[PDB]
Every structure is written in C-alpha cells, then in structure tokens.
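Have a look at this one before I ask anything.
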Amino acid sequence: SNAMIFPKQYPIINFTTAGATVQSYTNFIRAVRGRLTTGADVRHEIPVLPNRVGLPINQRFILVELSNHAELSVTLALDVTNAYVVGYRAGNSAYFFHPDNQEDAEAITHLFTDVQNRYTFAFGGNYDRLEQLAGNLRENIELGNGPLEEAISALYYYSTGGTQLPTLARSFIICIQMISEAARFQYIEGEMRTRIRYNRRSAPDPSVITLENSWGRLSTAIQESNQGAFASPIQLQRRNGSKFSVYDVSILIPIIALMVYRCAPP
Ligand SMILES: Cc1cc(F)cc(C)c1-c1ccc(C(=O)O)s1
Ligand SMILES: [Cl-]
Ligand SMILES: [Cl-]
Ligand SMILES: [Cl-]
Ligand SMILES: [Cl-]
Ligand code: NI
Ligand code: NI
Ligand code: NI
Ligand code: NI
C-alpha cells in the first residue's frame, strides 16, 4: 500500500443565490454547522466549537463557496474555532483580514496555498473596523438574497480593479452575517429565512446586532454557569432596542446554535 494519498484542500460547502429557497438556505446553514462541530461537545443542548489549543491544522478551517446568478464564485475561509470569516479566494487571488494574533497569523499560511496572489488587509475583520471602511453601520446595510448576490459580485471583482474598499467592506459585512452569524444563532438564521421567504431586503434590527456583539460573552456565561445559571446577567436588546437581562441558559437554547470553546466540558 506503498503510495500515500492526501486530501488537497479543506472541506467545501456550496451555496448559490441562483434558485435560493428557504429550504436551500436551511440545508446550507445546517451543513456549515455540521462541519464546524464534532457533535461530541454539547452543553445545555448547545454545541461547542473545537478548542483551538492543540487543534490539528488540517481541522482548522472550512471553506464556503458562494455563487450567484452570474456564475461568479468566491470561496470564504471560516475558522472552525469561532465560525468567523478569516479571508477569501476569488480566482487566482486570496485576501486575508489582518490576524488578531500571531497564532492566527500562522494558521492562515495554510489556507489557499495554491493561489498565485496572496494579500493581507491592514485591518481586521471585526464589525467596528469594517463599518468604518464601509462608511455605514450594520444597522444601515440591507441583508437578504439580493444583498448577498451583490456582495458575491463585489468580492469577486475586487481583484480586477472594479470593486473599491468601501463596497468590499460592506460586502464582507453582508457575507459574515448571512453565513457566520446565521451559523452561530438560530435566531439570526431565522431572520435570514424570513427575508428569503418573502423576498425582502432589510437591515438587521438591534436584537440581531446585540446578539452578534454578545456571542463571545454568551459563550463564556454559559460554559462558566452553575447548572446553566449565570452569576451575572447578560444584557441583550429587543427588536426596538430596549434592553433586557438573561439570567440562565434556558431562554438561549432556541437562540444560539454554536459557542466558542471556553473551558473543558464537565
Ligand atoms: C426571547 C429572547 C431571548 C434571548 F436570549 C435573546 C433574544 C434576542 C430574545 C428575543 C426574541 C425576540 C425579541 C423581540 O421580539 O424583541 S427578543
Ligand atoms: Cl440544560
Ligand atoms: Cl505568526
Ligand atoms: Cl466599488
Ligand atoms: Cl474545565
Ligand atoms: Ni500587522
Ligand atoms: Ni455598532
Ligand atoms: Ni470553566
Ligand atoms: Ni470546563
């Protein structure tokens, strides 16, 4: 059995806006969640993402290939430890957000290794920076199948001089929410399902934005809880922006679908 055969790239999950339905989007998010988790670490019915410490590099990333009606394709790279986009490939070029630390900087050298042209943005992929570059808040950027179709084209046309940085940043904001944040939250997945079901494009309201902002804090609160009870409340927001507190994991079980690993399971 002399000659060894190796895999040549990370797992790929495909989604196209051309013919997208509630069902095809649901199947896509379900498959992304299935690739992000082992299903062996589930706490209070909420799957936990793999622990970064000691994670083999061939387990570190998954690829999401997006296509639209123009058959333009871009491939996003997601870090399985936090479900978040670290960069993307369009044709012969790959673009990475500035890594948050040297560990992540090392990991992304393993991505898209056959690509001819590699680039790193000086800015990270966090919403605060992307909003500044886009000149627009998440609150003012429409989401839906139409926005996603446009975002795919903008990412694709960045290499050949079409797309400018403000539009690129806006397009990242769209992709990250419709893929990463939907994978993280059944609530945000459901918001996107409703937009697709009724052919709507609307910006996310404060309940979505505050969940996105609070995902890391919710993961810590749940994993360090006492039988699901938080030592201190987490403050979230309703659709109209009014604040409210969550004291226990039970109300979050239909809301959050994935958590970043914080500590070992019991
Ligand atoms: C009930 C709940 C528990 C959570 F842990 C997080 C959220 C965002 C919610 C909301 C669902 C709908 C809301 C509205 O209609 O304002 S608030
Ligand atoms: Cl529980
Ligand atoms: Cl490094
Ligand atoms: Cl542009
Ligand atoms: Cl522990
Ligand atoms: Ni730097
Ligand atoms: Ni904000
Ligand atoms: Ni702990
Ligand atoms: Ni623990």
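Residue numbering: from 1, along the chain as shown.
Each residue, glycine too, has its Cβ placed from N, Cα and C.
As a published mutagenesis entry, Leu78 to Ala or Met (Swiss-Prot position 109) appears in Swiss-Prot alongside the note: No effect on the toxic activity or the vascular leak syndrome. According to Swiss-Prot, the mutagenesis experiment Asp79 to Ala, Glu or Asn (Swiss-Prot position 110) carries the following note: Suppresses the toxic activity. Under the heading of mutagenesis, Swiss-Prot lists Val80 to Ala or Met (Swiss-Prot position 111) and annotates it as follows: No effect on the toxic activity or the vascular leak syndrome. Sequence annotations record features per position, and here Swiss-Prot assigns active site to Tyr84, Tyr127, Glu181, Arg184. According to Swiss-Prot, the mutagenesis experiment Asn101 to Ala (Swiss-Prot position 132) carries the following note: No effect on the toxic activity but Suppresses the vascular leak syndrome.
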Are there recorded positions among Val80, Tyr84, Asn101, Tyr127 that sit within 10 Å of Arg184 (active site), Cα to Cα? If so, list them; otherwise say none.
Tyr84
Report, in whole Å, the straight Cα-to-Cα distance of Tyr84 (active site) from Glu181 (active site).
8
Any idea what DSSP makes of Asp79 (mutagenesis position), helix, strand or coil?
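DSSP assigns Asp79 (mutagenesis position) to strand.
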Would you mind checking how many other C-beta atoms are within 10 angstroms of the C-beta on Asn101 (mutagenesis position)?
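Its Cβ has 8 other Cβ atoms within 10 Å.
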Could you state the whole-number distance in Å separating the C-alpha atoms of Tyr84 (active site) and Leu78 (mutagenesis position)?
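Cα to Cα, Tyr84 (active site) and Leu78 (mutagenesis position) are separated by 5 Å.
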Report the member of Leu78, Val80 (the mutagenesis positions) whose C-beta atom has the most other C-beta atoms within 10 angstroms.
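Selected residue: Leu78.
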Using C-alpha atoms only, work out the spacing between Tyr127 (active site) and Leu78 (mutagenesis position) and round it to an integer in Å.
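Rounded to the nearest whole number, the Cα-Cα distance is 16 Å.
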Secondary structure at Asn101 (mutagenesis position) (DSSP, helix/strand/coil)?
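DSSP assigns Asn101 (mutagenesis position) to coil.
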Check each residue in the chain of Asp79 (mutagenesis position) that is at least six apart in sequence and keep those whose C-beta is under 8 Å from its C-beta; list them in sequence order.
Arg60, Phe61, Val86, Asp104, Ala107
